[PDB]
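Student: Mind looking over this structure? Questions follow.
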Amino acid sequence: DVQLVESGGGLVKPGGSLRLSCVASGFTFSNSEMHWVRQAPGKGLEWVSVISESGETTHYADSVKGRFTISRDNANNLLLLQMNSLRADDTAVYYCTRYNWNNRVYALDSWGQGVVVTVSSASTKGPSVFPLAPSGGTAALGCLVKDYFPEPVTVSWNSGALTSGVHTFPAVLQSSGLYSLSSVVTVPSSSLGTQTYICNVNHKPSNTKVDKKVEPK
Amino acid sequence: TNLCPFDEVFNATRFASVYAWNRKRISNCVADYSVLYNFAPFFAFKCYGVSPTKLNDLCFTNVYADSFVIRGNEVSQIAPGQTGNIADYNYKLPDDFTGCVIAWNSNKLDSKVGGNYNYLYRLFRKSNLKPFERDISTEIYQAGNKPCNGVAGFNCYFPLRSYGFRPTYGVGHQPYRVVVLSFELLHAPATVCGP
Amino acid sequence: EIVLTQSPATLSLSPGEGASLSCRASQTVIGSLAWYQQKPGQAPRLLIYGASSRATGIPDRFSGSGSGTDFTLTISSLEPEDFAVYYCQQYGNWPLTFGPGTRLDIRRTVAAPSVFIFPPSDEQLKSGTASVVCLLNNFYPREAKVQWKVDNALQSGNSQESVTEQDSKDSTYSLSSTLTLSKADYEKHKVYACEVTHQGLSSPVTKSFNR
Ligand SMILES: *[C@@H]1O[C@H](CO)[C@@H](O)[C@H](O)[C@H]1NC(C)=O
C-alpha cells in the first residue's frame, strides 16, 4: 500500500537547523506533487510548502519563506525539507503528504505519520515525581511529574495492573520551558490501608524510569 | 507623471500567449523599480548582469517589458542558455542577457473550471528561435516526407497546443505570469533613469 | 489568502444522530474544497474532495456539498468512531489554507465534577517550590471554571490547566489545575482554596485546606 515515513526531526535550539526527510513507497513518487504541512501542539493544520512532481516548481508559506527549502530526489523516492534559522514558532508535528491530482483526487489523500520538531533552548531533563496523597467513600490520589524536557512521558499505575479510574492528563508547558504533568486515580477509601499504589513514570529522552509509592500523609 | 507605465504591464487583466508574447517599449520616463518590489508572490526575481538595487541608480537607452503566461515548470526556461519547449520554440533569451526575469503564480487569474484554452504554446518548429524572436505562424508542421498543403493529419500536426489551465492542476502545471525586463544601452543617449 | 471559518467550533451529538458541519470561505474557492478527519495522536484522513466527491474507502454516511464560499459536510448517522476533529481545506489559491477545525464530542447527561485538592508534598517543598493541585473528576459538559483563592484573594497568572479527552466508557471529562509558587510565597499564606463552577452544580463548590 501507499506509505510515507518522515524522519530527521527532534530537539534543536533556536537559530539551529534540521533536515526533514520523507520516504515514499507504494506509488509513483516521481509523478506525485508533494506538500509539507505542520501542526503545532494543541493547534490546527498549517500548510508549509509544496513541490511539483519534477521539482521545478515550489511554493512556500510566508512565515517560512527564506528559511525553509523543499526539495526531492525522485530516483530515491525522497522528499526533503531543509529548515534553517528555526524559531520557537516552528515547533510542530510535520507531515509529508501527496496531492493526488494525477489520479483525479484533488486533495491531500496520502499522509505520513508525522515527525516531531521541537525548537527550544531548554535542555533534556528527567522528571521529578512527587506524590499527591489521599485524605467520602471514594478517595483520590496521584503523582505529579514536574520539570521534564522534552516530551513525552508515559505513566502507568502498579505496572499497568491498575487502569480503572486512572486519568493521565496532557502535559502543560511551564513558563520555565519545562513540562509538567499529573496522573490521578480514584479508589475505594477502605483500600487506602491495605492496597499499595505505585505510579511508574518513563521518560525515554532522558533514559529515566521512576517508581513512586503514594501513601496517605 | 513622468513615471514609466510598469503598472500597465504587471497589473494587466489579460496576458499574451507565450508564442505571441507581448512587448512594451519604454523610454523617456523616470523608472521607479520600487513599485516592482511590492508583490510578495514572486516565484522568480532573477536578475542577470545588474544588481536590483543599482537599477534605481542607472540610466539606459531603452527598456523592454516582454509579458506572457507559461506553466510553472517552464519558468526555469526563461533564463540565458536554457533549453526546452519554451526556450527553443516560444521565447528565447540571449546568452549575454542583461535584465531581470520576474514570474509569479497566476492560478487565480488565468485558470478556469473546464479549462482556459486561450493560452497557447508552440509545440513543433523546424528550428530553434533566435533571441527575442516572436513566431506567430500557424502553418502545419511537416514532420513527414509528404507535403501537408495546409491539411492537418498524419505526419502533419498543428504547431500550436493549448495549456488548458484548470484551478485544480498541480502547481507545476498551473499558470504563471512572466515579465522580462531587458535594459538596452546601445549607440545612443540614455533615456530611462531611476530616481 | 482564503480564510476558512468553521461552524460551530464544537458539536455535541449522540450516536445515531446526523451531523452538519459548515465551512465558509472569505472569497470564492476556485479549486477544490476538501474535508479531513483527525483523531488524537493520528495523522489527518481525507474524507471529501471537490466539495462533494467521497475518497476511496470512506463510508457513504459521509457526504459533502456546496460551492463558492459555502460548504457543508454531512454525516447521516454518527458511529462511535466518527467523534473526532474535522477540517476543511482549499486547493487552487496560494497559500493552501485550512479551517480551524470542528470538534465532535458525544452528548450525555450532565454530570457534576468531583473536586479534590492536593497540597504540595514535603518532598517538593524541600526542593523550594510548591504546587497545589485541583482535580475535577468525571464531569460533563467539558466547560468548567476553576478559580484559585489564596487567603481569599483570587489568583490569576500563576495556574495552568489540562483536560483529558472524552472518556470512552462514560463520555465524561476530567480537569487538572496546578497553582505553582515559591516556597517562600507558599509559607506567606494560610488558606488555599479551589472554587469550581459547572453546569451540574447549583452553586460553586469550594475545596480548601490550611497550610
Ligand atoms: C490591478 O490593480 C488593482 C489595484 O486596486 C487590483 O485590485 C487588481 O487585482 C489588479 N489587477 C490585476 C489583473 O492584477
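We count from 1, first residue shown onward.
Method reported for this entry: X-ray crystallography, 2.3 Å.
Cβ atoms are placed via backbone N, Cα and C, with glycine included.
OK, Swiss-Prot features for this one:
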VARIANT   B:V113 to P (Swiss-Prot position 445)  In strain: Omicron/XBB.1.5, Omicron/EG.5.1
VARIANT   B:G114 to S (Swiss-Prot position 446)  In strain: Omicron/BA.1, Omicron/BA.2.75, Omicron/XBB.1.5, Omicron/EG.5.1
VARIANT   B:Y121 to F (Swiss-Prot position 453)  In strain: B.1.1.298
MUTAGEN   B:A143 to V (Swiss-Prot position 475)  Increased resistance to neutralizing antibodies
MUTAGEN   B:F158 to L (Swiss-Prot position 490)  Increased resistance to neutralizing antibodies and human covalescent sera neutralization
VARIANT   B:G164 to S (Swiss-Prot position 496)  In strain: Omicron/BA.1
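Describe the structural context of these features.
Tutor: Sequence-distant contacts of B:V113 (variant position), defined by Cβ-Cβ distance under 8 angstroms and a gap of at least six in the same chain, are B:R166, B:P167. Under the DSSP three-state reduction, B:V113 (variant position) is assigned to coil, being neither helix nor strand.
Take the CB of B:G114 (variant position) and look out to 10 A: across all protein chains shown you find 7 other CB atoms.
Cβ neighbours of B:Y121 (variant position) (same chain, under 8 Å, six or more residues apart in sequence): B:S17, B:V18, B:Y19, B:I70, B:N85, B:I86, B:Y89, B:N90, B:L160, B:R161, B:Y163.
The secondary structure of B:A143 (mutagenesis position), as reduced to three states from DSSP, is coil rather than helix or strand.
All protein chains considered, the CB of B:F158 (mutagenesis position) has 12 other CB atoms within 10 Å.
Summarising the environment of B:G164 (variant position), the number of other Cβ atoms within 10 Å of its Cβ, over all protein chains shown, is 16. In the three-state DSSP scheme, B:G164 (variant position) falls into the coil class.
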Student: Listing them in sequence order, which of the recorded positions B:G114, B:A143, B:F158 have their Cα within 10 Å of that of B:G164 (variant position)?
Tutor: B:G114
Student: Between B:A143 (mutagenesis position) and B:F158 (mutagenesis position), what is the CA-CA distance rounded to a whole number of Å?
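Tutor: For B:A143 (mutagenesis position) versus B:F158 (mutagenesis position), the Cα atoms are 11 Å apart.
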Student: Per DSSP, B:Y121 (variant position) is which: helix, strand or coil?
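Tutor: Once the DSSP labels are grouped into three classes, B:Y121 (variant position) ends up as strand.
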Student: Do me a favour and check the Cα-Cα span between B:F158 (mutagenesis position) and B:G114 (variant position); whole Å is fine.
Tutor: 22
